[PDB]
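Student: Here it is: the structure, laid out below.
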Amino acid sequence: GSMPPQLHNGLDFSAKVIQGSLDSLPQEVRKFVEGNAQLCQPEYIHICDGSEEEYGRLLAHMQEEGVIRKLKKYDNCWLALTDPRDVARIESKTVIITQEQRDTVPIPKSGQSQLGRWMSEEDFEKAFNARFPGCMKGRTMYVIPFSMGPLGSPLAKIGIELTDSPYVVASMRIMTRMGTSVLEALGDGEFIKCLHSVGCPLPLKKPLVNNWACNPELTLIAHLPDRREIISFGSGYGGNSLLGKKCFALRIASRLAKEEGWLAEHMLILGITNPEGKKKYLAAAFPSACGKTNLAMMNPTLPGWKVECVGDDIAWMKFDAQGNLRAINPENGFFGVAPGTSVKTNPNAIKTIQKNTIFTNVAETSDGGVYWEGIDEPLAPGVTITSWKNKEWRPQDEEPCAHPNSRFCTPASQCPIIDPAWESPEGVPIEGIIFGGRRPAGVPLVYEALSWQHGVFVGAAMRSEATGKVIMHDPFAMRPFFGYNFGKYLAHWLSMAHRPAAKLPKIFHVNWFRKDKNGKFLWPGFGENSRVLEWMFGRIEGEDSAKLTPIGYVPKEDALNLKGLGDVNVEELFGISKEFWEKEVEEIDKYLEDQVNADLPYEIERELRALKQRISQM
Ligand SMILES: Nc1nc2c(ncn2[C@@H]2O[C@H](COP(=O)(O)OP(=O)(O)OP(=O)(O)O)[C@@H](O)[C@H]2O)c(=O)[nH]1
Ligand SMILES: O=C(O)C(=O)CS(=O)(=O)O
Ligand SMILES: [Mn+2]
Ligand SMILES: [Mn+2]
Ligand code: NA
């Protein structure tokens, strides 16, 4: 782009560029970079090229500065340990800015919205000016050009993330497609503007914990959809700092999707092939910490079935001209929870994460490997553990060796079951959509919606045990992620039924988490969930394998393959109690009335009425 006009030499940052050229950038990309460099005052500007030489130089830089350690047991794997105040995506510090609040959340009838957190433009201006001026002093501003989706896909969109964290650059190279080829594809096109700072200008005003810069008291993750901007300050972690993932590919993208006729969803995508050589793609929305990654990478127990992974967390979907709902994974890697990952629960993740992977907040073994609760693989006599708090650790310490939200960040092209169409620009045709969460009582293993409207209500009605327990509402697994008013999002989903030629997927709801009276899981889950997927497959083919109930279709007796599982308390796992469901519909009704209020579509109110009526006839 061109040099800004100057009476002095205070606006052109060319002398501080240590990789790339401001003159090579598209005009509007130059203006974004240089305007924010003026505000944030970085010492240098590094324009990322996405090369393997860059990446290795970056990793070396962080290793020299003690920001990450090499895991010498594996091939090109690394470990970062954070400040314990900065360990997760933080919804209480996450906002969306629009002129009118109702564009962002429905105005609730009686209570405070739980469907988003609106901030006015003027309050955001104050917050921005209290944070960003001078915030990169003494640091490098990295410029990360990235594509969400295969480079060129009709469904793909480009962002530019400015950050002062080399951890963010390395993680974005895995999680997105990053570098010079993205700038060449973008040209003078539109892009999402992503600004990120850890909020710790040098010299440091406050103590640095574990070599991990953050500013918990000023953390703020903001989204300005009308300006196509995402501005995040004070956290270096996950969905707060890797701005392509939740901030772009769910919050900004769900609003662009509403504007443009598509969907952006917190869904895995998988391909499943049966023993008769037929393959189908499924999408599934479960809340965080409710097993999407385990399902997306399943190793099925049933012989002759195969599952392949297209993505594990975000889906972008659009009807094509033929009426098929086509989906892409806009991500380029998996940002998976590490604890609980074992050969029993996710053997294909175990395979994937031993090369080219960055781990955050797991334990390190003395021979340079990784450990966490639930890994279920013993260490040789002699090998010791350093916990994620950087302290010698043993099991008699009561605290976990890994933080419960610790992650791996691994390339998708390495997974041994990555689907052969996972980067197809046309996307994959979705034939079923699965909702679900953690329900210890009342909700059976699987049911099928009665109609598309009923299915949209079942997404709306989702609830899940918080991870005393509380049963939270998390409609469509999107509660922390709606880019705009949920009522309008329901209308958008309902409207897909009115598109001529639309081939609507079947909608299901699952529950892996039902417990008996003693608190034991009724269903063994994991790869045995292949039995539930086989039933859903047959359903999509029209098999006569369902029985009607008040909450939807369930498997007929004998319809699930439970060979090898004769031991299961089938009475309890599939049972439907009038008393539980009368209470459930009352909670659903109270939630939708308060939280969606004047923006609740008629058709969702009608499905609530019909479910109440069907339960009343039990
Ligand atoms: N009982 C049971 N637990 C399951 C099953 N599948 C996954 N889990 C549990 O789900 C958790 C793992 O899910 P996460 O990786 O946290 O879930 P996610 O949906 O991928 O979350 P995000 O990556 O945060 O969006 C662990 O507690 C697992 O034991 C299943 O079939 N049965
Ligand atoms: O919280 C989630 O749903 C996640 O996938 C982790 S993060 O990307 O939000 O950090
Ligand atoms: Mn996951
Ligand atoms: Mn997620
Ligand atoms: Na650290």
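These residue numbers are counts, starting from 1, taken along the chain as shown.
Structure determined by X-ray crystallography, 1.2 Å.
Just so it is clear, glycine is given a Cβ too, placed from its N, Cα and C backbone atoms.
According to Swiss-Prot:
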BINDING   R89, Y237, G238, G239, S288, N405, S406, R407  substrate binding site
MUTAGEN   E91 to A, D or Q (Swiss-Prot position 89)  Abolished phosphoenolpyruvate carboxykinase activity; decreased affinity for oxaloacetate
MUTAGEN   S92 to A (Swiss-Prot position 90)  Decreased phosphorylation and increased acetylation levels
MUTAGEN   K93 to Q (Swiss-Prot position 91)  3-fold decrease of affinity for phosphoenolpyruvate
BINDING   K246, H266, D313  Mn(2+) binding site
BINDING   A289, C290, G291, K292, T293, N294, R407, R438, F526, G527, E528, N529  GTP binding site
ACT_SITE  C290  active site
MUTAGEN   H473 to R (Swiss-Prot position 477)  Destabilization of the closed state of the omega-loop, resulting in decreased capture rates for the weaker binding substrates associated with catalysis in the phosphoenolpyruvate to oxaloacetate direction
Student: With the Mn(2+) site defined by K246, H266, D313, which remaining residues of that chain have Cβ atoms positioned within 8 Å of the Cβ centroid?
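Tutor: My list of surrounding residues reads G239, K245, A249, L250, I314, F481.
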Student: Counting other Cβ atoms within 10 Å of each residue's Cβ, which of the binding-site residues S288, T293, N405 comes out lowest?
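Tutor: Comparing Cβ neighbour counts within 10 Å for the binding-site residues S288, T293, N405 gives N405.
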Student: Roughly how many Å separate the Cα of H266 (Mn(2+) binding site) from that of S288 (substrate binding site), to the nearest whole number?
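Tutor: With distance taken Cα to Cα, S288 (substrate binding site) is 9 Å from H266 (Mn(2+) binding site).
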Student: Helix, strand or coil at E91 (mutagenesis position), per DSSP?
Tutor: helix
Student: Among the recorded positions listed here (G239, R407, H473), which has the Cα closest to the Cα of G291 (GTP binding site)?
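Tutor: Nearest by Cα distance to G291 (GTP binding site): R407.
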Student: Anything within 10 Å of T293 (GTP binding site)? Look among the binding-site residues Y237, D313, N405, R407, comparing CA atoms, and list what you find.
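Tutor: So far as Cα distances go, the binding-site residues lying within 10 Å of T293 (GTP binding site) are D313.
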Student: Output, ordered by sequence, the same-chain residues six or more apart from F526 (GTP binding site) with a CB under 8 Å from its CB, or 'none'.
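Tutor: Residues satisfying the criterion: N294, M298, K344, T345, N346.
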Student: Identify, among the recorded positions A289, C290, the residue whose Cβ has the fewest other Cβ atoms within 10 Å in this structure.
Tutor: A289
Student: Under a three-state reading of DSSP, tell me whether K246 (Mn(2+) binding site) is helix, strand or coil.
Tutor: helix
Student: Run through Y237, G239, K246, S406, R407, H473 for me and report the recorded positions whose CA is within 10 Å of the CA of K93 (mutagenesis position), in sequence order.
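Tutor: Correct set: empty; none qualify.
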Student: With a 10 Å radius around each C-beta, find which of these recorded positions (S92, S406) has the fewest other C-beta atoms nearby.
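Tutor: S92, out of the recorded positions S92, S406, has the fewest neighbouring Cβ atoms within 10 Å.
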Student: With every protein chain in view, what's the tally of Cβ atoms within 10 Å of the Cβ of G238 (substrate binding site), excluding that atom itself?
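Tutor: Total other Cβ atoms inside 10 Å, all chains included: 22.
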Student: Pick the one among the recorded positions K93, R407 whose Cβ has the fewest other Cβ atoms within 10 Å in this structure.
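Tutor: Across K93, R407, these recorded positions, the one with fewest Cβ atoms within 10 Å is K93.
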Student: Check the binding-site residues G238, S288, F526 for any whose Cβ is under 6 angstroms from an atom of ligand 2, and report them in sequence order.
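Tutor: Among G238, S288, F526, near ligand 2: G238, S288.
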Student: Near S288 (substrate binding site), meaning Cα within 10 Å, which of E91, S92, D313, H473, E528 (recorded positions)?
Tutor: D313
Student: For the recorded positions listed here (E91, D313, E528), which one has the lowest count of neighbouring CB atoms within 10 Å of its own CB?
Tutor: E91
